[PDB]
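Enquirer: Mind having a look at this structure? Questions to follow.
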Amino acid sequence: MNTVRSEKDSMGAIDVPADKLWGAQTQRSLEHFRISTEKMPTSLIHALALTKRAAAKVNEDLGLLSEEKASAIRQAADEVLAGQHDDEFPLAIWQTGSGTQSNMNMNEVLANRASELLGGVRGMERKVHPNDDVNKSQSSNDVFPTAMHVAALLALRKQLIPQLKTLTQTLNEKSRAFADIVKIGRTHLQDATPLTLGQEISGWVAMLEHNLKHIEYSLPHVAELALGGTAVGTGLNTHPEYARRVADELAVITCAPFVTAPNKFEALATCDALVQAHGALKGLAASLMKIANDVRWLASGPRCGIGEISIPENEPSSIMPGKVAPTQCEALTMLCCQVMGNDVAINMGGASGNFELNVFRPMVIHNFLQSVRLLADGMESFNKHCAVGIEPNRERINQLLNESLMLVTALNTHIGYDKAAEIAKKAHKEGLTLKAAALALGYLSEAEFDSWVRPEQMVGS
Amino acid sequence: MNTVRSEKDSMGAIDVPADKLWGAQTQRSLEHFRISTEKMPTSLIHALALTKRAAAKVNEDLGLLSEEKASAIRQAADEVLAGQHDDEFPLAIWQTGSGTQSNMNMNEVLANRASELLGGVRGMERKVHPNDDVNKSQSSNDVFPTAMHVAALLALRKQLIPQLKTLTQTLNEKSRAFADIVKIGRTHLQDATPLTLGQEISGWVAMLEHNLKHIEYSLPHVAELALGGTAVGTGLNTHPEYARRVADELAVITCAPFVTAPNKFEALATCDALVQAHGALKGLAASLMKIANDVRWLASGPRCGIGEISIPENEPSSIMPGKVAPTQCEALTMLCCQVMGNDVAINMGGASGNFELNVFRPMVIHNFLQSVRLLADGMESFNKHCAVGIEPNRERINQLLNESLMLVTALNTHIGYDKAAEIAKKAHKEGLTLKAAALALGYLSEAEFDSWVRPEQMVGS
Amino acid sequence: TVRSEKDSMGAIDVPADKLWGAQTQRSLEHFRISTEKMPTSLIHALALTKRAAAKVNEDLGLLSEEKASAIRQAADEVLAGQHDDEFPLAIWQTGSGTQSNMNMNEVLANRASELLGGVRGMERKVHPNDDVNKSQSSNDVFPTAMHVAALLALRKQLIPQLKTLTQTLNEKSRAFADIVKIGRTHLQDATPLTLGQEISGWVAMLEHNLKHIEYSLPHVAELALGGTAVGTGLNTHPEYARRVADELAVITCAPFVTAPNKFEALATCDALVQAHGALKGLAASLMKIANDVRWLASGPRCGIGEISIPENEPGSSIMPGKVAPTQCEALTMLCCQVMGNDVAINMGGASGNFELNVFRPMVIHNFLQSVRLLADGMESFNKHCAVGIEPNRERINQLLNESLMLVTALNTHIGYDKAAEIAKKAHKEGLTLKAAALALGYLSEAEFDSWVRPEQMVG
Amino acid sequence: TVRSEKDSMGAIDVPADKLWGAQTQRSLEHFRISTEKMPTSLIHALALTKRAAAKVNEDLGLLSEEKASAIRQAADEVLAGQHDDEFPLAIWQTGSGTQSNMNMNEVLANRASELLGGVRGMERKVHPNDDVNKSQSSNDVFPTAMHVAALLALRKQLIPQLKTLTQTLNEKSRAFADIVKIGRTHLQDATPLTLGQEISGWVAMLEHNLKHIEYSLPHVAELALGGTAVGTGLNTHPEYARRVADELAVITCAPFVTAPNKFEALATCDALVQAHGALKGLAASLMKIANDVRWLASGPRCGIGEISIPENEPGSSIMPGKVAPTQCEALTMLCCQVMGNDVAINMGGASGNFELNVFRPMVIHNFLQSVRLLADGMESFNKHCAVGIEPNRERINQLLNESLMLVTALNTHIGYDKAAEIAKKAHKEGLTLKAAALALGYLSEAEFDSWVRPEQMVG
């Protein structure tokens, strides 16, 4: 659409596309921050809409906003939440550090749309006003941090934690299914004392269970909302009940335990809750990296690696059977590296507040919500396209066990340490199995070896 | 478009949207890696198209590909380069770690489109074939690293370096314009020996000049291309002249000094050139962070900060004059934090190669090209919306100078160290200017103070 | 001047005046990398682990009373600082910490032998592997020592110093609760708040950090000891794991428990990756607090200057008030260090393979360094800076009353447009708000003094 | 047992048997943070800086010959290792390095006084500020010492060890140029290459890293000395900056030059941020090389096992061949450390304000540690692992000939579909390619031996 509409702010008039719902301040940000391609994610836009919806409801309860306007703002916000206005939010992450410009983007879009819903028009003849109505009782300084925490807490509760629980359940099923399959241990990459495949997988399960607890511990701080601190944390120019009322309303409409931040100065001056919560996410990334690496190394082959397990083959040469890459493991290890880098960017932004306001906020939330998407969707993908189909290669597992030198300790009680060690040394030096070396020395019979060397007795319970 | 077309690969048939040009392998990747929202950037898609265009030209020179097909592939690639097919590349960053799936995305789109250009159709009756024709003489293992370096070198040469030079020129102009404006120094955040505003800005200029050299030093390694190493680096199944010929052709069509990598094993097994080049970019981020912080602190006010300079005010309360935030400085400091995090993700991916292939490649190039966009566009934005308009506040600069205790050293040659120190101590203890303290003690006249205390004599040349 | 000690590789000369043995001596010849060694906290945690292992082995009838008691006595000597020069090995050693495990086994065996009337060296009465390492593997001993050192350092150094600094700042916040000052957002002048309110933000940050650190302690309290080589506990008494964790809890008075999954305990450093996440959070908070302090104290004349801080370093007599905020500088530097240490830890923690993580010396080197830096940094910042923060009341009032920010107090009495006109005139002509208001004739001096009350603008 | 030394803050007791003075003693009371101190390389670089400054001051007629010579003699004693215990200050000090500058000024003044027949303490004949610090500021001395230490460590330790390891691996690549082995991509079996070709990739990585490190040296060679307090050189002789850089170049034999812009030199650590970028590149390359070595050596029976490496540690006699790849573990651990150190350096380097960066002790602590780790790590990996890499020729051949990858050699003789059918049958039925081909009757044993030549598949 080439045709324009003239929108105004305190700086003057500026042309906006006639087919868009934003206003003058959005247009100025769009034109002045042509930096790369990263924009606010949908989760954050939705959290801003939820914040405005709750603010309008409380302003109406307090007699500060008319019922007609409050209902129109709620309806407009619900359209945003329903996915009807994604193209109305064009602003970059790399904008003002308070996120003021995205606050104004929501104020302008909701005001112009609410005006239409009341039978009016968009633009300067609108019946609902971005600052006086949609931003009533609020500051950018308290709205943007509120939307950050709303988006973060809902993403953790609704996407990440459920996918973590699902992957954990799958691996727990596999651990139980493979509880009796003895395999060679590996420490330092070297052959080691045996354990069952179920025991090894139980370590992955325990890692994921511990990670869930650490993530859960980070949620109460993210649930604290800045809204009501206004410009600098004092709440000047707001009703004394606004802060608690809006947190309560957000809790009602999201079914999440939002509360007003007990100290609004900490809430405005820092991103500390997200620095801490992201600490738990980088812990999960380190655990997932290890699990993903174990899976791809154990599946490596078809003939010149380890090959103890098989995994689903999801992408396609017919001349090369068994030559499909562990692509889910690769995607997962890549995104785990991304989370580690994202943690550094978050830490730098979080360490860089000054006085009453941290102004590194768009960058912090860009990284935080990205890590949540990566970890949630990555666990979902790895689970459905790899973990549910892990299977042992029982003959290969047994071949490696039986060709190893590690089972020699089963001989000690029968023939003594000295002869057992002589057998292991001969097998290693001459390239023999333990059985072949033991028979060559005449220290036992084949029936004795088969009776005495029992891997299923070497793994505890 | 709901209607589908059945596309085939060695795994079988899969439905693709009838209005799209990709094929079976793209569709499988699209469906199996539903991870977050990050896709290949346009610069990388273009670099893949350039690589296929050059490969087709050389295959034709060598008699391996018909003129009719080579010209059709070139035409299709030129359509990609002209921006006609951006929606034909739907794949995620978080895919197979070799980038094979994006290689196949380009093979399939170019084959289906080249078929149409020859009077044929898209799909399984096509006249041009993704693997046999578009991927002739190539492997994913050597194509994706080639596209990574093509995209990286062109982005550095065409976007980042020109914007760096432009910002450097602007600050050099400002340094010359303000060469005679003496201001208070600040070390440890404390008042310090004076220097000129031009001298202070000359430090910013020298930083940017040094950064340009460091970036230039990283370009020769990025210019080395893997293409011709094929699956593992040996060049098996390729003409002995292919590697040099394709690097030469890429050099011709891009006007950049691409060369074939002297060691294809290093070229496939690592991302070392990009790890090193990104080291120079994180150096630039640290320099830009410092410059941006100096600008916003020096402009801080209007009345309770430093206020030595003014900057353009680009976004809008009429009740609050002088209360506009340094928003370009905020966007720039935020993206500098991002580059630091991106460096960690790149380092982890680059450290994580195994044997013949590094399979962290989509993640590495995602971060690398993002840092280039951020630094290039950030310098462009900061220059045009802030740096070109920096101005001194001469009265405020002089007020701070004259109210400081630092000019007292100008008295030493006239009245001696002991009396000068007595004056400074009295001024500090009693809250006086140096002049008022000196007159109160009777150690000089006002005319003597004005004649002797000359800041323009205290900054060298 | 030397004696000959032996292991399975043969004989090797060891300094006669040292208590280590053949394996420690070999490590000194093969891992000559940089200067970083095991810190005292880790050496002590290793000695505690061996003391507890010896006690449990005695309880189970696996180790004689005379040997177990002599091992415990030698371990107590290490804990008492008598053997600091007996642990010469680099951080940059075998990734399981085997070499440092053997260093402790050899030193304790040679010393225990002397306590039993014997000698050090190959004629010793107590043996590094058969006695001091009985029921153990390096694979489970080293992560046990890591967690013992980490939990005790958090409980005994970091958490007390965090509480002490928090209490100081809470006292300052109360003392300054009624001092109104200009706010600053985006570095620009902003709506007022009290100095006490601003400091209460620092206090709330430190209180939140304490909770996050406390949440990390239960996982660190889980011990690998008893998992043996790969986690199955093969060749170990079924009660060993619980008994040794119980004994460590007794002797340290800390709530150590045996890890419920020994495979997670051996294959990862996850508890420390998570606990260090809380420490880098504290580093980000301390960076912000330290920066606020040095910026608010900046001057003496050309910065902000709203607070004064103690001056701990000399300066030239001709430069009064120039002294640098050096406690803030040391603190901001160590906060950067913690951020880098977190990356090193994350890479090590992400890099386990199969049954064992072999990045352990590096992980614990970084973790214990971060604890020392944060604990000692908070102690130093508290004692030498925070306890002495004071307001510069005249400067605070000068900045507040000469700013443009108090103009909002006029909106309810005169027009918002009149108030805006006052602010624009003051800014344009370099006037105070009061002077611009009197020049426009919009109010009396009595009206301005009655209407513009900063103390009514901080709620 | 003590003497009383004085500064502008008053008198303070200093140990009689030490050579520092009042300001160093105060730092010891105010910066009791952790255990990290200035490394020897930095102490030596500080002594060299003072030696050069004294020589130039003498040349310019600003310092007497007897004092300048005594200062140079005392500095030479520091360089000769006679005063290591005279530098007790923490890294975590004033961010400009002022305290360590004063530590050197006091030690050199007190010792120079003794060399002139005087005493240490307040009756000294040579003075820390007026003599040893003449023409200097802490602001320009500390970054000069940082760059002197960094450039000399890169030239004398890191670059020689990098060249030595590269030469070893180049010899191995030539020795193994004809040993065909299976390729591995995505961890999966892949097209063959020679062991020599695979090692040539490691060699090319190290050669590229050397070039990147060399490109960082010119900026590190630029020295701040002569910029004085804020970069203007106020109160300093106009020739001082060039003369002191020249003298440092003479005495160190390294190409030091004066920084062309002293404001960049004082306000940033940019040269070290950039140089450390090349070091983290080397860390990423060494991580990959070390991982290839330990994976290729993995076994003795249940891994890859294509190469053998020296066994430097003992093991139990019942566990032959189990020894861990411990050099690879130390090297991968220190590579993680370098990555973390880079983050700490980047944060410090990004955090300058106005005329001075005050994150300097932390930046140089990390930078010099990374140099020690990489230099010593490359020395250790070379001597104790790389020189002893050998192929396991039978295992290499077993993996290669039992894989499915050589089937492509049949495409030109029989059908591609026949070759594909052979591979599918071998994979399905657990056969070799040759056995599956003979079972299908698609060729003779002579034809397979003639056609399937791995040595013709590596070009």
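By the numbers in Swiss-Prot, the shown part of chain D spans 3-461.
Header says: X-ray crystallography, 1.4 Å.
Even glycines carry a Cβ here, placed using N, Cα and C.
As listed in Swiss-Prot for this protein:
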type	residues	note
MUTAGEN	D:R126 to A	10-fold decrease of fumarase activity
MUTAGEN	D:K127 to D	No effect
MUTAGEN	D:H129 to N	No effect on fumarase activity and essentially same conformation compared to the wild-type, but appears to dramatically reduce binding of ligands at the B-site
MUTAGEN	D:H188 to N	200-fold decrease of fumarase activity
ACT_SITE	D:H188	active site, proton donor/acceptor
MUTAGEN	D:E315 to Q	There is essentially no effect on the affinity values for both S-malate and fumarate. In contrast, the catalytic efficiency values have been lowered by 10-fold in both directions
ACT_SITE	D:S318	active site
Enquirer: Between the mutagenesis positions D:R126, D:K127, D:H129, D:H188, whose Cβ has more other Cβ atoms within 10 Å than any of the rest?
Expert: D:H188
Enquirer: CA-CA, which of the recorded positions D:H188, D:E315, D:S318 lies nearest D:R126 (mutagenesis position)?
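Expert: Given the candidates D:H188, D:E315, D:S318, the nearest one is D:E315.
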Enquirer: Counting across all protein chains present, how many other Cβ atoms fall within 10 Å of the Cβ of D:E315 (mutagenesis position)?
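Expert: Other Cβ atoms found within 10 Å: 18.
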Enquirer: Any idea what the Cα distance is from D:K127 (mutagenesis position) over to D:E315 (mutagenesis position), rounded to a whole Å?
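Expert: Taking the Cα atoms only, D:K127 (mutagenesis position) lies 56 Å from D:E315 (mutagenesis position).
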Enquirer: Check each of D:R126, D:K127, D:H129, D:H188, D:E315 (the mutagenesis positions) against chain A and write down, in sequence order, those whose C-beta lies under 8 A from a C-beta there; write 'none' if there are none.
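Expert: Near chain A, the qualifying mutagenesis positions are D:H188.
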Enquirer: Check each of the mutagenesis positions D:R126, D:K127, D:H129 and report back the ones whose Cβ is under 8 Å from some Cβ of chain C.
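Expert: It is none; no candidate comes close enough.
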Enquirer: Between D:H188 (mutagenesis position) and D:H129 (mutagenesis position), what is the CA-CA distance rounded to a whole number of Å?
Expert: 66
Enquirer: List, in sequence order, the same-chain residues at least six positions removed whose CB sits under 8 Å from that of the residue listed as 'active site'?
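Expert: Long-range Cβ contacts: D:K324.
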Enquirer: So if the criterion is CB under 8 Å to a CB of chain B, which of the recorded positions D:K127, D:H188, D:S318 qualify?
Expert: D:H188
Enquirer: Between D:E315 (mutagenesis position) and D:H129 (mutagenesis position), find the distance joining the two CA atoms and give it rounded to the nearest Å.
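Expert: The separation of the Cα atoms works out to 54 Å.
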Enquirer: Would you identify the secondary structure of D:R126 (mutagenesis position) according to DSSP, in three states?
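Expert: In the DSSP reduction, D:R126 (mutagenesis position) maps to coil.
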